[PDB]
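Asks: Sharing a structure, written as structure tokens. Questions coming.
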Amino acid sequence: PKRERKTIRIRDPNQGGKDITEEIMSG
Amino acid sequence: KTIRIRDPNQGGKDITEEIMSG
Amino acid sequence: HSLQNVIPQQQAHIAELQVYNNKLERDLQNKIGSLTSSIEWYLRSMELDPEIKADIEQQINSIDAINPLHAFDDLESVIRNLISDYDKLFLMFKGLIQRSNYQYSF
Amino acid sequence: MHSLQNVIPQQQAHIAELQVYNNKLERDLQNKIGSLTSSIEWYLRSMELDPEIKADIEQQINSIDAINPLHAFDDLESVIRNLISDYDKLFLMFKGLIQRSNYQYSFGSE
Ligand SMILES: [Au+]
Ligand SMILES: [Au+]
Ligand SMILES: [Au+]
């Protein structure tokens, strides 16, 4: 019904729970 | 072939199970 | 061996091809169903978070149990999503490895 | 019909059709496996995974039985089971690395 996927996301609890998934995948 | 975690600052020791522990 | 007896022999042959044909489909449907259940129980024996397992089961019991050709395609889809997720997690893995100043190998 | 002259050839034609039918199903299944197999191999090459991981996944994919559909199904079952196992192993390492960095992880949609 709705085109999508569940994904794993990395957060930085010191940056307020900021999503740094892309930042870290670009190593 | 298994994925292992080395440690350059320890002769490249396999710290795999260690990390999978905490 | 009379001409008329040729008829009962054919009918018998027709029924065979029909049974064999109905069986072929039945076994495929049961195989699909059996490997669907099998996998779902294997998945539960893993340490994966409940969300990851819930997400995978949703895709598994989603497989077409009637038409084998479609079952095959859903299987491919399940497989493609697992590969894509593995690929994404592996990349997060190399990224974290590079921040903890560690290394990986096989 | 009842005439021997008509029933016999008619039933013969019917038999030849069930056979053509049966053969079509098998062929179509063997064909579905071939396309599926190539399709996954190409999709895999499309990933950023390391060569060693790809080599190991391609091997199991290339080995799917191409003649017997029932065995193709268990070979697919084994592929999925192995993928789930590898993913599971990698996830634990992922978790350990998360804590090591004082990071957190969560689930979302894309
Ligand atoms: Au947070
Ligand atoms: Au005849
Ligand atoms: Au390749």
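In order, the residues displayed for chain A correspond to 173-199 in Swiss-Prot numbering, which applies throughout.
In case you wondered, yes, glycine gets a Cβ from its N, Cα and C as well.
Swiss-Prot feature annotations, pasted as is:
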MUTAGEN   A:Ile180 to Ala  Loss of PABPC1 binding
MUTAGEN   A:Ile182 to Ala  Loss of PABPC1 binding
MUTAGEN   A:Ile192 to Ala  Loss of PABPC1 binding
Asks: About how far apart, in whole Å, are the alpha carbons (Cα) of A:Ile182 (mutagenesis position) and A:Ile192 (mutagenesis position)?
Replies: 6
Asks: Find, among the mutagenesis positions listed as A:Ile180, A:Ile182, A:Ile192, the one whose Cβ has the highest number of other Cβ atoms within 10 Å in the structure shown.
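Replies: Checking each of A:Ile180, A:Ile182, A:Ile192, the winner is A:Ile182.
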